[PDB]
Amino acid sequence: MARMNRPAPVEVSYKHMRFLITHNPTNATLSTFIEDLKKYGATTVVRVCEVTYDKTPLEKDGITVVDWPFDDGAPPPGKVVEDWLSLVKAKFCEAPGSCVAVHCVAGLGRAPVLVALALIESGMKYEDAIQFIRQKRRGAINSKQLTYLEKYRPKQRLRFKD
């Protein structure tokens, strides 16, 4: 589970942008993960579940690495929402489309808490959005993960601001 090059990532092209999604872990496979995203045009990499490596060789090759869950020096997944919309907005503003690759610690789901965020901010209700993202089978049924809307407004983002 390291030299594996046969299974490819999945490119999700929304009305807003395009995001690449890759199963399996990193470190042992990272030496191919980077070479995959830069082929798909994912010159931005964004990590939200847990980070396990240090961004240097791949960053200095031209890639924007975003390492959220690194320590208590980062905020909880409650405020990271505004950072989310402003990111996915800007990573598609900086170029005439581009791509963004996203990764998580393989176990139960594929960090759908990321993509689902844009699903609500486009105009959906998170209770409907579960049945859209969770369709992969579990991985989108935590507490503060989904109850987030009960504090975060689906207006003032992907409507009229920029």
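For this deposited structure, the header notes the method as solution NMR.
Placed from the backbone N, Cα and C atoms, the Cβ positions cover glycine too.
Swiss-Prot has this to say about the protein:
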type	residues	note
DOMAIN	8-161	domain 'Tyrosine-protein phosphatase'
MUTAGEN	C49 to A	No effect on enzymatic activity
MUTAGEN	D71 to A	No effect on enzymatic activity
MUTAGEN	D72 to A	Abolishes enzymatic activity
ACT_SITE	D72	active site, proton donor
MUTAGEN	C104 to S	Reduces migration-promoting activity
MUTAGEN	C104 to A or S	95% loss of enzymatic activity
ACT_SITE	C104	active site, phosphocysteine intermediate
BINDING	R110	substrate binding site
MUTAGEN	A111 to S	Enhances catalytic activity
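Mapped onto this structure are the features recorded in Swiss-Prot.
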residue	record	DSSP class
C49	mutagenesis position	coil
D71	mutagenesis position	coil
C104	mutagenesis position	coil
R110	substrate binding site	coil
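Packing around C104 (mutagenesis position) is summarised by its Cβ count: 22 other Cβ atoms lie within 10 angstroms of its Cβ, all protein chains included. In this structure the C-alpha atoms belonging to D71 (mutagenesis position) and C49 (mutagenesis position) are separated by 12 Å. Under a cutoff of 8 A between CB atoms, and with a sequence separation of 6+ in the same chain, the neighbours of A111 (mutagenesis position) are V48, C49, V102, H103, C104, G139.
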